[PDB]
Amino acid sequence: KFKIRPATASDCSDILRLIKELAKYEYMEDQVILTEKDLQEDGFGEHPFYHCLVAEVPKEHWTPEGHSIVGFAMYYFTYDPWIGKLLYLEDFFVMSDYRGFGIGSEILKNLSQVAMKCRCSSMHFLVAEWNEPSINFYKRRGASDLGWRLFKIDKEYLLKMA
Amino acid sequence: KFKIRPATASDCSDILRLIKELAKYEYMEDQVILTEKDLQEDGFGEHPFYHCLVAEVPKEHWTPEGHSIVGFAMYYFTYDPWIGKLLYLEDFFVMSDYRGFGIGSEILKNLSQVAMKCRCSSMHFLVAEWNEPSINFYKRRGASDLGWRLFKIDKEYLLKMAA
Ligand SMILES: CC(C)(COP(=O)(O)OP(=O)(O)OC[C@H]1O[C@@H](n2cnc3c(N)ncnc32)[C@H](O)[C@@H]1OP(=O)(O)O)[C@@H](O)C(=O)NCCC(=O)NCCS
Ligand SMILES: CC(C)(COP(=O)(O)OP(=O)(O)OC[C@H]1O[C@@H](n2cnc3c(N)ncnc32)[C@H](O)[C@@H]1OP(=O)(O)O)[C@@H](O)C(=O)NCCC(=O)NCCS
């Protein structure tokens, strides 16, 4: 019905499409500046900066536009000074017409295996307070709630400090 | 006076000490379940899960207990699906007796050099919202302030799903 597997270079175009689809639930699609080239260069070179799992369905189940990828998860490893290695889930999305069949659960299942393989102590991720569905989805699977502010110094200034 | 250089498996004992001295300010130096072994394996094994810059002072300026490492920065690369790779500064600390001389600024110049090398579009990090001097310390360096809820799925549960 569907296969959850590691992403490949040729999946990048599908990954970009879903990232954007995910940005429509935030009403900021125009905010995505990454291209298929950036994704290939950043995820499939010598040193990947991210890792991806995708959901591929059979031909008689592709989208009308002809896409074979209907879901994905983007993640990377982070480190915590107190407990160590963590698996950080950055994005997680399943297209509308492909929800309810267990794709999301299968993806989380593969993410858990990647985590145990990493010897990671936990998997962390963000969830919008207003997206109850995703909340109840994660809660039923062991997730639990976990005063600082995120600052940013752009290249502009970084280059100056250098 | 001082020198900032990348860490080595040898400095892990000192990195741990600084991690704990920082946690002390919150009386939570017992929350640190990490040991020198972990930092060495996680940091200098086949795959580095973090990177550290240490501040080293000459024997003339060692500490009462005789340590040459008076500060560090722990970082790793992250990714944002909208803009790309970022350099994420996880921890940044300098022993109290040693701040004010320019060690932190030196560490930031190096992190900046790493960010330019990675060709990272930005460096993210957490700042205590209530901390005014800190905020401005960063705002003076080009820093600018940026309803989500942080969740975690611990090991027990990950093991359930993975089997
Ligand atoms: C949360 C999300 C990422 C998980 O992906 P998914 O592929 O659908 O995942 P799964 O197929 O394994 O099932 C997830 C859930 O949908 C719920 N579900 C399945 N069929 C459903 C239906 N017909 N009506 C309402 N909920 C339903 C399930 O109860 C299940 O959560 P639970 O096992 O913790 O009770 C995705 O469902 C989503 O973006 N949801 C937003 C809200 C929405 O589309 N509603 C869910 C209807 S299926
Ligand atoms: C934040 C921190 C890392 C900065 O490092 P540091 O060693 O103090 O770094 P610096 O000495 O370069 O601090 C810069 C300041 O010291 C003084 N300073 C630095 N070099 C100087 C020089 N050559 N001449 C005169 N003053 C100087 C200045 O007032 C200067 O502030 P400015 O650069 O905005 O004008 C350090 O204060 C610390 O570890 N924080 C406190 C511990 C804590 O609770 N925080 C950790 C959470 S991140």
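Using Swiss-Prot numbers, chain A covers 3-148, 153-168, in order.
Cβ coordinates are placed from backbone N, Cα and C, and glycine is handled just like the others.
Quick look at what Swiss-Prot lists:
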type: MUTAGEN; residues: A:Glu92 to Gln; note: Reduced activity
type: MUTAGEN; residues: A:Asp93 to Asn; note: Reduced activity
type: BINDING; residues: A:94-96, A:102-107, A:133-136, A:140-143; note: acetyl-CoA binding site
type: ACT_SITE; residues: A:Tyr140; note: active site, proton donor
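Swiss-Prot feature annotations superimposed on the structure.
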residue	record	DSSP class
A:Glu92	mutagenesis position	strand
A:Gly102	acetyl-CoA binding site	coil
A:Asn133	acetyl-CoA binding site	coil
A:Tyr140	active site, proton donor	helix
Cβ proximity for A:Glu92 (mutagenesis position), under 8 A, sequence spacing 6+, ordered by residue number, returns A:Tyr52, A:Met76, A:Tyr77, A:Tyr78, A:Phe127
Can you name the recorded positions among A:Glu92, A:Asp93, A:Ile105, A:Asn133, A:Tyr140 whose Cβ is less than 8 Å from some Cβ in chain B?
A:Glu92, A:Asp93, A:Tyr140
Candidate with sparsest Cβ neighbourhood (10 Å radius) among A:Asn133, A:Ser136, the listed binding-site residues
A:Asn133
In Å, rounded, how far does the Cα of A:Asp93 (mutagenesis position) sit from the Cα of A:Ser136 (acetyl-CoA binding site)?
12
Please give the Cα-Cα distance in angstrom between A:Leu148 and A:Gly153, rounded to a whole number; the 4 residues between them are not modelled.
12
Of A:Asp93, A:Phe94, A:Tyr140, A:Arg142, the recorded positions given in the record, which has the fewest other CB atoms within 10 A of its CB?
A:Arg142
Would you say which of the binding-site residues A:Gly102, A:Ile105 has the most Cβ atoms within 10 Å of its own Cβ?
A:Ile105
What's the CA-CA gap between A:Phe94 (acetyl-CoA binding site) and the residue listed as 'active site, proton donor' in angstrom, rounded?
12
Check the recorded positions A:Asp93, A:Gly102, A:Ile105, A:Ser136, A:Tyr140 for any whose Cβ is under 6 angstroms from an atom of ligand 1, and report them in sequence order.
A:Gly102, A:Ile105, A:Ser136
